Amino acid sequence: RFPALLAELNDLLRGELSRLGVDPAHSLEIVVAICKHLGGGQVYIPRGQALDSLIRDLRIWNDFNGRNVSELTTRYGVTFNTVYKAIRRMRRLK
DNA sequence: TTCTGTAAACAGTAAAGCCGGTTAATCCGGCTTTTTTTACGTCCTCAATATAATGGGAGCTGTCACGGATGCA
């Protein structure tokens, strides 16, 4: 499982470096670096699901300024309970 | 020279934080009866009449013929 996934990861890293102006071969260093600092065991790579919901609520209350909460339920289709919890959360943070 | 293990490493089982929807729960404004109270017109109830008035039958019923009582005279 490791070889093909590592190869694709290196391909994407070098593509992103080329897009950003960095030399693609520098990606090897990057992956080597992460291969030193990310080991320890077996765990699947996902995303920031907590951060995904965090930025979702961020966008929700950035678009929210009143009645457009209904538009929020029309934006993607979500509950008013989570929207109200997110509003209270944005009130909590300063 | 031939037959054994062992550490790097990839499948597995279990559990819970979160989570993208799941349900119940209360509060502001409004229409619709639901009942109630007057207004009133209508409906219901009663009283009085001062010339004089003084006894029906109302259509009978149109007809058969047994028996068995029945109560008198």
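Numbering of chain A is taken from Swiss-Prot, so the residues present carry the numbers 27-120, in order.
This entry, so its header tells us, was determined using electron microscopy, 3.8 Å.
The backbone N, Cα and C atoms fix where each Cβ goes, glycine too.
Here the residue is the original one, but Swiss-Prot notes a mutagenesis experiment at this spot, A:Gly65 to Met, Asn, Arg, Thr or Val: Complete loss of DNA-binding and transcription activation ability. In the shown protein chains, 7 other C-beta atoms lie within 10 A of the C-beta of A:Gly65 (mutagenesis position).
Residue density at A:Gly66 (mutagenesis position): 6 other Cβ atoms are found within 10 A of its Cβ, drawing on all protein chains shown. Listed in Swiss-Prot as a mutagenesis experiment, A:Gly66 to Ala, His, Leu, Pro or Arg is described as follows: Complete loss of DNA-binding and transcription activation ability.
Sequence-distant neighbours of A:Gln68 (mutagenesis position): no residue of the same chain at least 6 apart has a C-beta under 8 Å from its C-beta. The note that Swiss-Prot attaches to the published mutagenesis A:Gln68 to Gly, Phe, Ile, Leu, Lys, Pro or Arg is: Complete loss of DNA-binding and transcription activation ability.
Using a 10 Å Cβ-Cβ cutoff, A:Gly74 (mutagenesis position) registers 9 neighbours. Among the mutagenesis entries in Swiss-Prot is A:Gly74 to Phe or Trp, noted as: Partial loss of DNA-binding and transcription activation ability.
For the recorded site, A:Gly74 (mutagenesis position), the DSSP three-state label reads coil. Quoted from Swiss-Prot, the note on the mutagenesis of A:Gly74 to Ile, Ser, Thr or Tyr is: Partial loss of DNA-binding and transcription activation ability.
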